[PDB]
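Data block below; observations after.
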Amino acid sequence: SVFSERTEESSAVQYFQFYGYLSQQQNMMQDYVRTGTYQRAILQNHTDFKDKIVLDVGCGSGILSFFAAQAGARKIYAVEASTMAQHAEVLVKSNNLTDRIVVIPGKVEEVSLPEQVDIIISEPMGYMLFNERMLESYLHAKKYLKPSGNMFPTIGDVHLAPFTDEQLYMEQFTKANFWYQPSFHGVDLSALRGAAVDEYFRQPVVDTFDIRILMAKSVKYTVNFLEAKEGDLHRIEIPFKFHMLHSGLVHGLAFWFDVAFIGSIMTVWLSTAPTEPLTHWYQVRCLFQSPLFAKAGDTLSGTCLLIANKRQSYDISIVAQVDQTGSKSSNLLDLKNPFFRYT
Amino acid sequence: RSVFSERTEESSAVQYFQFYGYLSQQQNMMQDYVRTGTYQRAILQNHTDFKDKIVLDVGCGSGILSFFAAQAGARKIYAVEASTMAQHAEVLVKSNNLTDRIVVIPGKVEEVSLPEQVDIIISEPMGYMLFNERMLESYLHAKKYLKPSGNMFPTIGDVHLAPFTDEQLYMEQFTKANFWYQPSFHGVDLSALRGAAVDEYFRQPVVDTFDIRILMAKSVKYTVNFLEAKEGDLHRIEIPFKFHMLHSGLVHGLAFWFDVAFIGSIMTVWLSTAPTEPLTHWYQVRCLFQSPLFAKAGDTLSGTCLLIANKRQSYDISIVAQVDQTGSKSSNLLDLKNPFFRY
Amino acid sequence: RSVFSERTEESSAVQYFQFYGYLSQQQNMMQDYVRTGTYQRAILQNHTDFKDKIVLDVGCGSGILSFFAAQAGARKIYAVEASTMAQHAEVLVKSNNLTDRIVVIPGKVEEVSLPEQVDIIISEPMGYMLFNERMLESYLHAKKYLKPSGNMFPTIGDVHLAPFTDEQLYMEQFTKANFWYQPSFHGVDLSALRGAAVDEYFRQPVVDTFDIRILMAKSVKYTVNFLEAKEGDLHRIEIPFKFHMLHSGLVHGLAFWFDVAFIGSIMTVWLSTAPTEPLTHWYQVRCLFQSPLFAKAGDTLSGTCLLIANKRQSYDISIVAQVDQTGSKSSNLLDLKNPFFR
Amino acid sequence: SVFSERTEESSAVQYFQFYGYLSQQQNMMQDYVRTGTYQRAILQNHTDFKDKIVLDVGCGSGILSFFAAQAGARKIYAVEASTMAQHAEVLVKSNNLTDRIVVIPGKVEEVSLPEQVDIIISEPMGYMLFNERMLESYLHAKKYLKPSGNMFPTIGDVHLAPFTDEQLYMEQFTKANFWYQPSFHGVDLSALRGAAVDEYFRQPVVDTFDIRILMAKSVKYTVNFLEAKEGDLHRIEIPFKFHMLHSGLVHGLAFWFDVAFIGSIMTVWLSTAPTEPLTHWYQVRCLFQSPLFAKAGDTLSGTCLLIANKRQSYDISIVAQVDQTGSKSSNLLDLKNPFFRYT
Ligand SMILES: COCn1cc(C[NH2+]CC[C@H]2O[C@@H](n3cnc4c(N)ncnc43)[C@H](O)[C@@H]2O)c(N)nc1=O
Ligand SMILES: COCn1cc(C[NH2+]CC[C@H]2O[C@@H](n3cnc4c(N)ncnc43)[C@H](O)[C@@H]2O)c(N)nc1=O
Ligand SMILES: COCn1cc(C[NH2+]CC[C@H]2O[C@@H](n3cnc4c(N)ncnc43)[C@H](O)[C@@H]2O)c(N)nc1=O
Ligand SMILES: COCn1cc(C[NH2+]CC[C@H]2O[C@@H](n3cnc4c(N)ncnc43)[C@H](O)[C@@H]2O)c(N)nc1=O
């Protein structure tokens, strides 16, 4: 199957074991902006669901399918690969919707659907949008979509912006300098200091921050789910050229994302920006190995390259330079194992 | 066929050794001064057990215990580690000018080949509730390389269990499960999953610390002698208990902690994780009853704690407890692999 | 045969009037200075509404309100009381030398005979959640003796309901019901009765007081005009509500309290049992949801509170409420006859 | 029916409405001494239940019948007049004992039983034992008992003792003096002071106390349930002659009770004495209208006459005199409406 060939067994096992916990479902269900916005997006666009055939990709407990039912859907095929699929089956029955919702346990790449659908609903977003590589499953599911179909969400916007956070930057060396001592219980640990530093900077930082740390207007990269193919997400190149609004040291790039549900009646947005109420996605920051100095009016240019790996994630390569001075910095990060810093 | 792989699911082992490949993880355990200091004390104060001896370090990580053995005057130390950390151990050996005495051997101890038999095996195989991670079996497996008169550091392990009362913790866990009682979460009836939820939450052992005044009886001790035990002895561990209740009230579950002893030629050194001792990264472990049992002082609380090893490098825990004077019985099942870190 | 007996089970009435025959009970309400003081204030500052007038005191008890009417210059007061306390009131009338102005008439106001029509009716018919005990119907029934332009003290009653958050109270009641979850109480499996246990406990309205900070929205008010209302109006009371949520969080239920107003010729006097005011023996009443509803600020909480009068001199309470923006719905049933005094 | 003939309907309505609440059942079940002692008496006398026919009078939720089943009874007829009977039926079903326990809704005086039983079990005790008049139902049930049959409990002892409590006595007047003021909001309430005093002294006081207020060894009155007829409890004359242990003012009499389960293997006692842990029966105190002075060595004599009324309770008439001085005092009380003073 498409899924198995692009995914290490070991990763998938852990992955779907994670999503088999009800506390996990509960965690996201209790994120009100997420759940409420989805419900709002579906119900306020009822003409996109009334008497329609629906596919729910990765339905979990099946909540989104129930929203599709509330909107008047004729038939909803709810696909889920984790064991949560049982619990969804329980809920459909207990809610007297066995006639409209069909839970189909398995990976969307492997199961079979009896008919084509009018619309696909899903929540494939991970950290920095792309983490978990579910965007690909969502796009893969379009093999079941009628030429007349819609996708909820319809587009996804990733935003990148340079930031200054002197403390976050110095934090890494404060932690790594543990190894910079010539006699830890009689052992000289110093030789590992460099490797320790390396390890810390490879982790993207998951948390939130004050918007005043942002030093330039964000650059946006858009995925149109109606148009994009799976292969388009194996290699994602985000070129950028930031026009610096403030003077100071740029310590790295901040990431967040929005999705839009473009329905027949209205467009509804779900935003994870630092200007909006906090979600379980938070924001993601990737540090530069060396900060770059820039003055207001200077230009910070370069590329963010995301290469997909078989651990259901991406290798992040970021290169940036201040055009006016020629000061250059790089970093390589492993998105699969971020550092949860939020307190 | 390797012993390790035969008892271990691939997916679990990958994750397992990925976790221990991070330097931050090493730092975290190294910074536990009680642990590190006590190990160094046990080794250095029993230096005659190491002088001009052959040593095996099982799961050496960064290699600190091997360095303690080197400080103690060991003639040759074979330091085995299956994670990538082994590369970092090699660096320290070189930078500390101990290349002639410490030899890092990458791989699983069940799979590597050792050049000679050793005089003593040192290790830190203890996990949560002592038995989590199933490394005790690797530690015991390694005895195939031990001379007939050889020693084990640690030499024995004592598991302690005692009933406790903690209304807050219980209500804390029940409150989480009460989410699934809702008959109309965004219009969806979740109640049918309420039973499954409470099951899931009470399935998690609670890792943290507590005040000793919550203990309602003298602890019961279960001892594993590492010099004598076989791997097979740890596939099914049955711990019978009979507590004489010192206080009246609700027993909400059983608390677990452990001690290990380094029985050397000069002296015996103890490492304790009891709640009467300073806190370690092992903390203490509590298994909640789904239903608390009322008992008065002078009553007897009897039953068994049964540990069945699984292929995820952990144990399925079954606890049965009864108030003998009334016949009030409680039964519970816990998954030790996935505890709730409450601290 | 009488209106009272037809709407009341004998057993309930017996127990009911047995309760009000104790002097300690009388003392208990008289010692509520806010209550008694406000009544005297309402009557005395509106002395012109009593000056040389004919008065009916419905359920006079010890006869205190009648004495206030006497102090205000009333010509003649008919004091009706169905319990045995009526004997004690007559003693006080005699010992206070007011035999010429206060006439005690033993019996139910639905059954006794009055010699003449009155200019004003005084009473204290309020119970828990205002309506408990169903005496308002007796109070309204008594208007058959009121001259056309006559007055009522109190003149109106306002019931207030507001959503609240109180997790501790909720888990307090939830902790109690889980007793019945035990699969081995002395070796006995009680779990099969859990559902019934939760039902029983959450059916009880909670009588006590609380900090006003637990209220999540401005209260909604339901008004009874005693000058206009009929008995029948209180057999089935439907109270619609739409709360505009001021805070985000869990709504654990609805809190109820009431005010009455004495609208006299000189001034209007209010008696309040709100949580912003000093505590009275009416306290406040809260009806819990079996499961709380989450709402964030700006949302709207809508639904209905339905009160059905029963033959035990009380009400069957039905509360249905929903968060409009999300469709989170709750339905609940409470038995006002069986409150929980915490 | 016998029950209807001795009971006013309104009282019966109130009475069985009280016992229809699960919270009420729960409250007695949560009395560990009560429930545990019943269980102990039944289980340690298992030979009195093994393969026997049992009658459970007023079974409530059915707890004692389940105990009888645990002891090995062949058949248990469980009679209950309140609606709780339905709940008992539920538990019988869920505990898979439908073949051994038969719930019979109704009053034991009115229902039909198919056969004679070997033993009757019940908990008919009220305040000072006799309140609620259920002992008569218990004795009435012996029409279904085989000769040589047994009763659990087998006997009941009511204990009386003189007490001194100056505060309790003066309390009545502190409360009644509310009415002794010439201008309560302009009203002279004084004329009702006497009636208020009368009212307070008619109520027996339910609460507990320090045993040090007791001025003599109690006098005991025994009901042997094996020998007694119900009619024996319509008029209960309890003569008393106390040998005063302490000097002082006697303000009244204190009441409590014990029951004994005299089985073939052993006798088990349930005590509500003030020297034992507190139960939901507490203790009962009846005040003299005027205190009597007594010296150590004096004798306090008289009678406590209990006259049963149709409100399922008793009018208590107490007369007492100090023999050596001839100082005499009496009181008449209404046991149906006691004053709960306990804090
Ligand atoms: C915010 O951090 C990440 N994150 C993301 C989300 C949103 N992603 C739900 C995916 C849900 O979809 C399921 N899923 C993923 N790949 C799937 C596939 N090929 N076939 C079928 N179901 C699949 C998966 O089991 C889970 O139930 C969330 N609900 N919680 C989170 O913690
Ligand atoms: C729950 O906390 C307990 N805990 C315990 C310890 C002590 N446990 C060392 C295992 C170390 O031993 C290694 N290891 C495990 N099984 C092994 C095996 N067959 N062969 C070789 N090395 C092995 C593994 O890679 C790790 O480096 C720790 N260093 N951190 C902790 O967090
Ligand atoms: C605090 O909440 C309960 N509560 C209420 C009140 C206020 N309710 C006075 C009724 C008083 O009026 C009497 N009463 C009730 N229905 C009556 C009727 N058809 N005809 C004549 N008298 C009646 C009844 O006997 C009592 O004396 C209070 N005085 N104490 C309380 O404890
Ligand atoms: C603390 O003192 C009061 N008290 C006493 C007791 C002990 N008395 C049980 C009576 C139980 O027996 C029942 N009962 C009484 N007369 C009955 C009758 N002719 N026929 C059948 N059942 C009858 C009654 O419905 C209740 O289930 C208790 N279980 N709770 C209390 O609160």
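Numbering of chain D is taken from Swiss-Prot, so the residues present carry the numbers 136-478, in order.
Recorded method is X-ray crystallography, 2.3 Å.
Cβ coordinates come from backbone N, Cα and C, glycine included.
Feature annotation from Swiss-Prot assigns domain 'SAM-dependent MTase PRMT-type' to D:147-454; the stated evidence is sequence analysis.
Under the heading of mutagenesis, Swiss-Prot lists D:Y154 to A, F or R and annotates it as follows: Loss of S-adenosyl-L-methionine binding. Loss of protein methyltransferase activity. In the three-state DSSP assignment, the secondary structure recorded for D:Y154 (mutagenesis position) is coil.
Long-range C-beta contacts of D:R169 (mutagenesis position), restricted to its own chain and to partners at least six residues apart, with a cutoff below 8 Å, comprise D:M163, D:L405, D:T414, D:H415. DSSP assigns D:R169 (mutagenesis position) to a helical segment in the three-state reduction. Taken from Swiss-Prot, the feature S-adenosyl-L-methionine binding site covers D:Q160, D:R169, D:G193, D:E215, D:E244, D:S272.
Per Swiss-Prot, mutagenesis D:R169 to A is noted as: Loss of protein methyltransferase activity.
Counting every protein chain shown, the Cβ of D:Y173 (mutagenesis position) has 23 other Cβ atoms within 10 Å. In Swiss-Prot, a mutagenesis experiment is listed as D:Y173 to A, annotated with the note Reduces protein methyltransferase activity.
In Swiss-Prot, the entry for mutagenesis D:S217 to A states: Loss of S-adenosyl-L-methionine binding. Loss of protein methyltransferase activity. Localized in the nucleus. The structure shown retains the original residue. Cβ neighbours of D:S217 (mutagenesis position) (same chain, under 8 Å, six or more residues apart in sequence): D:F151, D:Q152, D:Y154, D:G155, D:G195.
Listed in Swiss-Prot is the mutagenesis experiment D:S217 to E, annotated as follows: Loss of S-adenosyl-L-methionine binding. Loss of protein methyltransferase activity. Localized in the cytosol.
Under its mutagenesis annotations, Swiss-Prot gives D:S217 to C or T the following note: Loss of S-adenosyl-L-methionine binding. Loss of protein methyltransferase activity. The secondary structure of D:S217 (mutagenesis position), as reduced to three states from DSSP, is coil rather than helix or strand.
Of all the Cβ atoms in the protein chains shown, 16 others lie within 10 Å of the Cβ of D:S229 (mutagenesis position). For the mutagenesis result D:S229 to E, the note given in Swiss-Prot is Abolishes dimerization.
For D:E267 to Q, Swiss-Prot lists a mutagenesis experiment annotated as follows: Abolishes histone methyltransferase activity and reduces coactivator activity. For D:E267 (mutagenesis position), the same-chain residues lying six or more positions away in sequence with a CB closer than 8 A to its CB are D:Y150, D:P259, D:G261, D:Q447, D:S448. When secondary structure is read from DSSP and collapsed to three states, D:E267 (mutagenesis position) falls in the coil class.
Taking the C-alpha positions, the distance from D:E244 (S-adenosyl-L-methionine binding site) to D:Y173 (mutagenesis position) comes to 24 Å. Filtering of the recorded positions D:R169, D:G193, D:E215, D:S229 by Cβ separation from chain C (threshold: under 8 Å) yields D:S229, ordered along the sequence.
Taking the C-alpha positions, the distance from D:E215 (S-adenosyl-L-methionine binding site) to D:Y173 (mutagenesis position) comes to 18 Å. Most Cβ neighbours within 10 Å, among the binding-site residues D:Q160, D:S272: D:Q160 holds that distinction in the structure as shown. Counted within 10 Å of its Cβ, the other Cβ atoms near D:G193 (S-adenosyl-L-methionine binding site) come to 24, all protein chains included. Counted over every protein chain shown, other Cβ atoms within 10 Å are most numerous around D:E215 among the binding-site residues D:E215, D:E244. The binding-site residues shown are D:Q160, D:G193, D:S272; of these, the one with its CA atom nearest the CA of D:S229 (mutagenesis position) is D:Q160.
Ligand 4 lies within reach of D:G193 from the recorded positions D:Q160, D:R169, D:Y173, D:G193, D:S229, judged by a C-beta closer than 6 angstroms to any of its atoms.
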